[PDB]
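Asker: Okay, here's the structure, questions in a sec.
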Amino acid sequence: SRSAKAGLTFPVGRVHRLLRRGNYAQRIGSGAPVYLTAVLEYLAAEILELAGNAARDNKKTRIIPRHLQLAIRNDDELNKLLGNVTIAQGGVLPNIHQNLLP
Amino acid sequence: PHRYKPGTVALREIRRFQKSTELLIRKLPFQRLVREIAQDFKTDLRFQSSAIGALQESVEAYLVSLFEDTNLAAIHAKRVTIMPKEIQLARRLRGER
Amino acid sequence: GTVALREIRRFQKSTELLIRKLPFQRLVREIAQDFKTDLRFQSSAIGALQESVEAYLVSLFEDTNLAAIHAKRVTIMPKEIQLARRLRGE
Amino acid sequence: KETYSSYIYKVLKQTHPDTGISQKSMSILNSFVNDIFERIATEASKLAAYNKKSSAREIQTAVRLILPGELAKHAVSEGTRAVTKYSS
Amino acid sequence: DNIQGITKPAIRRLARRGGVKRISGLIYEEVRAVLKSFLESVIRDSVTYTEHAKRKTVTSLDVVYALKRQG
């Protein structure tokens, strides 16, 4: 397929239809309409690897939403990318002030 | 008497919460508050429980972010007890309103 | 009298943007060379930048002054500046 | 309705063959993918309105200022490698 | 190597602009750090504008467009 011939796996045609419906431009760039899908695929691979690592850390086979929470929050670059958006049933990294301790 | 000094269990209990991720607000009083604040506009609103759950999560997240920010603003000063000054300063600094 | 001058020419006190044009221009060309060497700076549109930066700074000093009076002290420590940076959101 | 669960599932499977998923996390990923797509796509639209005219350079540049540069260079490089693979 | 071009009296009158005549001994270094953390981004956005302008000369519209995104 087009993704297979490109080495991709995300459905490019669905995104093409979405962009055509969104009418962000009359004639969208058809030289590489799956490129915007390729960058999203790279970001998704990053976040999925981090989530899988976080889930593996606490001996849980399945991706806990909290596991994804610390996976995204730990990375400073990820926090800069997406920091104004919260995640349902997420959490907060344990941050206790050293001078607060007795 | 197994009484510990003020704050001895506080750090432990803070660790207990910041480990946890559950709903910190009882659902029924939150429903009461939502209905009270929403009936002032139109009747037969027909709220869907998923919606109230969504705003519940939103408000708790906003409040914990606020509270950590005011904790930082208070630990600025030689203070470990929070007073209205820190809350007002945190609200005004970001220009929420 | 020694007050009415301070009343009739002090009806208009404004204060101005101050950072010197030539040193600032040299600095921005210096930090622009490594980003893109032989970058020809247009002599226009640099006043708008040199007003926007000063605006953001004076916002930072007003925030840190609010933090300072919050600490019953007039001088500025690094703590106020770093927490202003963090709480603003960057 | 066409869901996107299959693609994210197979990406997780090609990066972690023994790690499961949760239903809440599925919606989390779906919303993340959707809103990132919309954000970068309207950025590309405003970049098309940027130039006094009616491709792939616009999308490359749009991903080039929207997300931190460290991952941005990898994103553009892998996108270019993908289009080279798809060219023939 | 001209970051030190911004002189100390420049910082002192910058502080005078915002009120309070109290000034520390390293507030100048701190404001140098914050300008190094601000202007590099407000010119990097213009660099991306030049990249997506096919244009070797910065113009007012491009730089203001890249600048206004700060808020």
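Numbers here mean position along the shown chain, with the first residue as 1.
Heads up, the Cβ atoms here are built off N, Cα and C, so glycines get one too.
Annotations for this protein, taken from Swiss-Prot, read as follows:
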MUTAGEN   B:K19 to A, Q or R (Swiss-Prot position 57)  Increases sensitivity to genotoxic agents inducing DNA breaks during replication
MUTAGEN   B:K42 to A, P or Q (Swiss-Prot position 80)  Compromises telomeric silencing
Asker: For B:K19 (mutagenesis position), what is the tally of other C-beta atoms lying within 10 angstroms of its C-beta?
Answerer: 11
Asker: Let me know the DSSP-derived helix, strand or coil state of B:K42 (mutagenesis position), please.
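Answerer: It is coil.
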Asker: What does the structure give for the C-alpha distance between B:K42 (mutagenesis position) and B:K19 (mutagenesis position)? Integer Å is fine.
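Answerer: B:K19 (mutagenesis position) has its Cα 40 Å from the Cα of B:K42 (mutagenesis position).
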Asker: Around the C-beta of B:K42 (mutagenesis position), how many further C-beta atoms are within 10 angstroms, looking at every protein chain?
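Answerer: Taking every protein chain into account, the count is 7.
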